[PDB]
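Have a look at the structure below before the remarks.
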Amino acid sequence: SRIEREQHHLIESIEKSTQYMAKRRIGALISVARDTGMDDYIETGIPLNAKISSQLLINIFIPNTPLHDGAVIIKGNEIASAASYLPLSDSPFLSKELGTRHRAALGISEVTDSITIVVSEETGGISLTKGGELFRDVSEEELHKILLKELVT
Ligand code: NA
Ligand code: NA
C-alpha cells in the first residue's frame, strides 16, 4: 500500500543519508514528527515542503551552506523545513562529550513523541532520541531495527 511504501522510503532515505554523512563526519539532525504536532518548530526553519530523498537530506546538511544550520523536520511524507530550531534539554545526565545536536535531539524528545536522528560531526557516530532517552552510537542493524519499529505503523 501507499503509506507502507512511503514509510519504508523514509527509513531508507534516513539510513542512506546518515551513512553518507557519518563516513564524512558531517553533523546532522533529523527529527521525524509522529502524533505530537511540531508545527511550532517547523515555523523556525526555512520551508522546503519537499519530497523525501537521501540526496536532498545530504545536500541540506553540507557545512557552511544556507540550509545546514539546524534541524531538518519531517512531517508526514515531506521534508517540512531545514535549519529549524529544536529545544535544548536541561538534562545534566546527557554526557558532556556530546554536542548541541544531541542536546537538541534530547530536548525535542522530552516534549514530543518524535523520533530524532543525530550524526555527530566529531565522531561520525549516529544516535537517536525518543521520549527523553538517548540511544548513543547505534550500529546500522540497530538503526534499521529501531526505525522499522518506530516509523512503520
Ligand atoms: Na551522563
Ligand atoms: Na540509552
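Sequence positions for chain A are given in Swiss-Prot numbering; the residues included correspond to 103-255, in order.
Placement of Cβ uses the backbone N, Cα and C atoms for every residue, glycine included.
Here Swiss-Prot describes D171 to N as a published mutagenesis experiment; the accompanying note says: No c-di-AMP formation (construct without residues 1-80). Listed in sequence order, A185 are the same-chain residues at least 6 apart in sequence whose CB falls under 8 Å from the CB of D171 (mutagenesis position).
Annotated ATP binding site per Swiss-Prot: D171, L188, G201, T202, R203, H204, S222, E223, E224, in sequence order. Look at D171 (mutagenesis position): DSSP puts it in coil.
In Swiss-Prot, a mutagenesis experiment is listed as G172 to A, annotated with the note No c-di-AMP formation (construct without residues 1-80). Under a cutoff of 8 A between CB atoms, and with a sequence separation of 6+ in the same chain, the neighbours of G172 (mutagenesis position) are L131, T146, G147, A184, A185, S186, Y187, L188.
According to Swiss-Prot, the mutagenesis experiment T202 to N carries this note: No c-di-AMP formation (construct without residues 1-80). Under the DSSP three-state reduction, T202 (mutagenesis position) is assigned to helix. Residues within less than 8 Å, Cβ to Cβ, of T202 (mutagenesis position) and separated from it by at least 6 positions along the same chain comprise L190.
Checked against ligand 1, the recorded positions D171, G172, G201, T202, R203, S222 give no residue with a Cβ less than 6 Å away from one of its atoms. Overall, the recorded ATP-binding residues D171, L188, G201, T202, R203, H204, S222, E223, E224 cover a maximum inter-Cα distance of 20 Å.
The Cβ neighbour count for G201 (ATP binding site), using a 10 Å radius and every protein chain shown, is 14.
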